[PDB]
Amino acid sequence: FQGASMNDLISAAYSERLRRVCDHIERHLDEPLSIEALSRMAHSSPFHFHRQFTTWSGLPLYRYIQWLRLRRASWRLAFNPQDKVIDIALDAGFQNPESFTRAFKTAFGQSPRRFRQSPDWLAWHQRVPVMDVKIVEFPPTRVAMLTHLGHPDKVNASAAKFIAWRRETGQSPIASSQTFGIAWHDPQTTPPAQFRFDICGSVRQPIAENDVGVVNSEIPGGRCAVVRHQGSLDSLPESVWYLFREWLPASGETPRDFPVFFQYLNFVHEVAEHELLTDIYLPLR
């Protein structure tokens, strides 16, 4: 049908209700704005008014009022040069000119005084608007490591060997040193006959030689993507998949010739699985 639909008519009436409310706010700024009254003016519940305004305006009432006040102060900066900046900052509801300057630099992109000097209003009109992954330069670390080649489960057993070595040789990766796991392969995709996992601990000097199989090696430094994973060692492969799916296409950076490696800032069983902290590191060239 080409005709007007009852559904669209209702949505239009609702939107224009809330537009009436917006205009009332624009008029009655700098006033005690009782949410009960504004909620009544929208023919809606006081308990749901904020979510509706956030839904449609795109920003809550406190951000909206703040940013309208900031735009008013911007007009006053550019076109009322006689007014003092402290006075303007007080008029916009800010206690200190420093905090007003903070908010201006945060939302606008220019400092207040530079705006008073050369307003770039075009930018202002264009500036109306999950997991943190970072880029760090990992320093090359001499470590002592044991390589496991076999079934992915037996890895735990081999890890025990390393722990035993730490008690026996007096080498202390426990303190003033770090403990990493070089994850060469993904156990599901990779044949468990070739699965390689390196359990390593940081050392300040070489560890001589030992019959257990622990040997000296190094983790090279340079560009490297870091993602903070919170929880189980069984949960790490999914965040590794996250890194590969999301960071590699978007970043456009190229990985270098070293396997993925995790640094356990919180060791396994000393704290709970729910509070365990691991850092996944993707080598980047």
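Each residue's number is its place along the chain shown, starting with 1.
Looks like X-ray crystallography, 3.6 Å, at least that's what the header says.
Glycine is treated like the rest: Cβ placed from N, Cα and C.
Positions annotated as domain 'HTH araC/xylS-type' by Swiss-Prot: 19-118.
Cβ neighbour count for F262 (mutagenesis position): 19 (other Cβ atoms within 10 Å of its Cβ, all protein chains included). The secondary structure of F262 (mutagenesis position), as reduced to three states from DSSP, is extended strand. Among the mutagenesis experiments that Swiss-Prot reports, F262 to E (Swiss-Prot position 265) is described with the note: Reduces albicidin tolerance drastically.
Experimental mutagenesis at this site is recorded by Swiss-Prot as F262 to A (Swiss-Prot position 265), annotated: Reduces albicidin tolerance drastically.
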How long is the Cα to Cα distance in Å for the two residues, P129 and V130, that sit at each end of the 8 unmodelled positions?
18
